[PDB]
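Trainee: What follows is a single structure, and I will ask about it in a moment.
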Amino acid sequence: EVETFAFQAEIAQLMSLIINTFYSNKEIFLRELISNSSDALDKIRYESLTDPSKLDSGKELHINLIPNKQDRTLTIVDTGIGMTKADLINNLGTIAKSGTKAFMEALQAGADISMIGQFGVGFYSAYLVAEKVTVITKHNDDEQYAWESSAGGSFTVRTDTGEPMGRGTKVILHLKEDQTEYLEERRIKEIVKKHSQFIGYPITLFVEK
Ligand SMILES: CC(C)Nc1cc(-n2c3c(c4c2CC(C)(C)CC4=O)CCN(C)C3)cc2c1C(=O)NCC2
């Protein structure tokens, strides 16, 4: 079954601002999502030091970038801690509420959209380039879930019926028609080198056959 939820008022406001504001420096979405993945990887790595059985769901700690020109999708796969049903519906939304408020106040005070990460709401920069975002996730303590939103004030959460992941998160960016440059090998390499060169996990770009 598919459950539909309204985003927190502040989050819905941020999403509308990200989608409607004229801002050409859209490439920052990739460093924001890579940073989210890197943070999830740090979390599982740290937890595994006191409980090694937390890595029974996969020992490899990495990030994979998968562009798909046919489907017009850019997929970011990590083997991080993953997210529970509570994280997707309540927890992360509650955490994001305060940062979203602070970021929108900062934007009114002179700050630019690239500073989104300093407020811990960088995930939402995915909407600079994507018309729809699908998040497939698996945490050791819960089932595999699929979160999805095309903005408009709502998101859906369902138990994922697809291919089992083991542990981690897949962020599927259903790109806007004019944002296909982020599917080009050369462009992705340039973004990773400029903004994510010092990420402490291997970042593998999957080249299209
Ligand atoms: C284990 C938490 C910290 N990893 C993540 C958390 C988010 N994330 C975050 C936020 C949100 C999301 C994803 C979302 C779909 C739940 C929406 C949201 O508000 C707000 C606060 N941010 C600090 C993080 C996104 C991702 C991840 C992840 O594991 N991999 C990549 C995608």
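The residues of chain A that appear here are 16-224 by Swiss-Prot count, in order.
Method of determination (from the header): X-ray crystallography, 1.8 Å.
Any Cβ shown, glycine's included, is placed from N, Cα and C.
Here Swiss-Prot notes a mutagenesis experiment, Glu47 to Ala, with the remark: Strong ATP-binding. Strong interaction with HSF1, HIF1A, ERBB2, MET, KEAP1 and RHOBTB2. No effect on interaction with TSC1. According to Swiss-Prot, the mutagenesis experiment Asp93 to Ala carries the annotation: Impaired ATP-binding. Strong interaction with HIF1A, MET, KEAP1 and RHOBTB2. Loss of interaction with HSF1 and ERBB2. Los of interaction with TSC1. Recorded in Swiss-Prot as a mutagenesis result, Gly97 to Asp carries the remark: Abolishes ATPase activity.
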Trainee: Below 8 Å Cβ to Cβ and six or more residues apart, same chain only. Which residues does that give for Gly97 (mutagenesis position)?
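Mentor: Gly97 (mutagenesis position) has long-range Cβ partners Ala55, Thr152, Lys153, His154, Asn155, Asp157, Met180, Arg182, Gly183, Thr184.
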Trainee: By the DSSP assignment reduced to helix, strand and coil, which category contains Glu47 (mutagenesis position)?
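Mentor: DSSP assigns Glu47 (mutagenesis position) to helix.
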Trainee: Highest CB neighbour count within 10 A among the mutagenesis positions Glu47, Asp93?
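Mentor: Of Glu47, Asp93, the one with the most crowded Cβ is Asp93.
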Trainee: Roughly how many Å lie between the Cα atoms of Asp93 (mutagenesis position) and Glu47 (mutagenesis position), rounded to a whole value?
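Mentor: Distance between the two Cα atoms comes out at 14 Å.
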